[PDB]
Amino acid sequence: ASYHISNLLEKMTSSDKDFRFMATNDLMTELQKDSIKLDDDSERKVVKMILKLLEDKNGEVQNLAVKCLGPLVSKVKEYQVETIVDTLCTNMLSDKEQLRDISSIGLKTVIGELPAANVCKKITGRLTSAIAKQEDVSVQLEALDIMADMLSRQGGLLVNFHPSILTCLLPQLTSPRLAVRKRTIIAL
Amino acid sequence: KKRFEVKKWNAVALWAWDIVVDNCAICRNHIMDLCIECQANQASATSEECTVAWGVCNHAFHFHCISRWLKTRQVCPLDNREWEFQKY
Amino acid sequence: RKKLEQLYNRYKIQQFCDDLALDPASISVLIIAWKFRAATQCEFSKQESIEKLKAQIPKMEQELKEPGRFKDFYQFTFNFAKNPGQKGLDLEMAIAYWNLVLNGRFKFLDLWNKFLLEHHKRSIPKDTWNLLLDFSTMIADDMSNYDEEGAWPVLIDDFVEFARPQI
Ligand SMILES: [Zn+2]
Ligand SMILES: [Zn+2]
Ligand SMILES: [Zn+2]
């Protein structure tokens, strides 16, 4: 009911780790088993709460939120999926390494969960500029890994975006780092 | 009777706060010694687990003392921020 | 009403219980202490007929052995016989009180007493004492109804496992 969701959301900010871990586990196990009559405002609060918890200072809560992100996207309106993808993409470019790793893991989990078309198009549009020859080697590595995983999972779609992917991947073959060369070879 | 000379030396050292490494902040007993409540009772199964607990801020506290402190307060006593267990 | 209040004053050791030739190593002294809600041994204060005291023993011995009140007495014995400075009762003292209090009521008191001597050389916690009486009440001769995955302490189940082959 709405009361249970409200109390879980309220207790998710109890400043105590045990309370923060139990409520998130309850939310995850409720979403995993046929969540009933979740009003749009409840989706909004749940998405915002999970995104904020992804920045928590304890590893256990962040890991549980990352795992919960998967079953969440199974039943939500497409707009929340788009804004979650956008938030993960902009957090991937953050200077903090923990945020980059968390966003990459969340995006990989989302890609693995997804069997839907516009999400992949937006992700590819972001990664095309991400992989470009810039001064951040780690960002290039993460974007290459994400695109390789996305291509391995599904390749039937993105018919019109393949030339752009090839055009961005080709200059990476002469990068001084051999790991970049191997990763772009795998992506090709 | 021989002559030996050293060309180079490599050493590894560990750093910790000197205020609390010698003795716990909660209890003034030695860090390697048993806690205050583990000394009066010395014939129980809880006296064979009193070890050192470390955190992110490299603060060393007795496991029982920090567990009792984290029952009504959720901050590390010396740095005044959220405490997270790192090693035992 | 009168002349009874001065008994404590003149009292203020077997001489304390000369009304019935009682002995300190007996059930009745600790039963009376439980009736007087003494915190520990030989703990008396000013807050608390001779024929009435003499006749008290038959009746409240008869009444205490009934269930319910005996549960409260058994619970109070732990705090009465324990020093305030330690949460765990000593092994020898616990064995002595097991002999004194559970005389005959426990089916396997003699066998249970020989245990935790060459194996469990540690103090007894409060939870085992509380559940020992329930275990004795529920136990049977064959000991086939016991469960190893229940709500019993790790001492009771290991004692059951040790005593199972010998019967
Ligand atoms: Zn201790
Ligand atoms: Zn301590
Ligand atoms: Zn600290």
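Swiss-Prot numbering applies to chain C: residues 62-73, 86-121, 133-251, in that order.
Determined via electron microscopy, 2.9 Å.
Backbone N, Cα and C atoms are what each Cβ position is placed from, and that goes for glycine too.
Quoted from Swiss-Prot for the published mutagenesis C:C115 to A, G, I, L, T or V: Loss of ability to stimulate cullin neddylation. Experimental mutagenesis at this site is recorded by Swiss-Prot as C:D241 to N, annotated: Loss of binding to CAND1 and CUL-RBX1 complex but retains binding to UBE2M.
For C:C115 (mutagenesis position), the count of additional Cβ atoms within 10 Å of its Cβ stands at 9 [all protein chains shown]. All protein chains included, C:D241 (mutagenesis position) registers 15 other Cβ atoms within 10 Å of its own Cβ. A gap of 36 Å separates the Cα atoms of C:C115 (mutagenesis position) and C:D241 (mutagenesis position).
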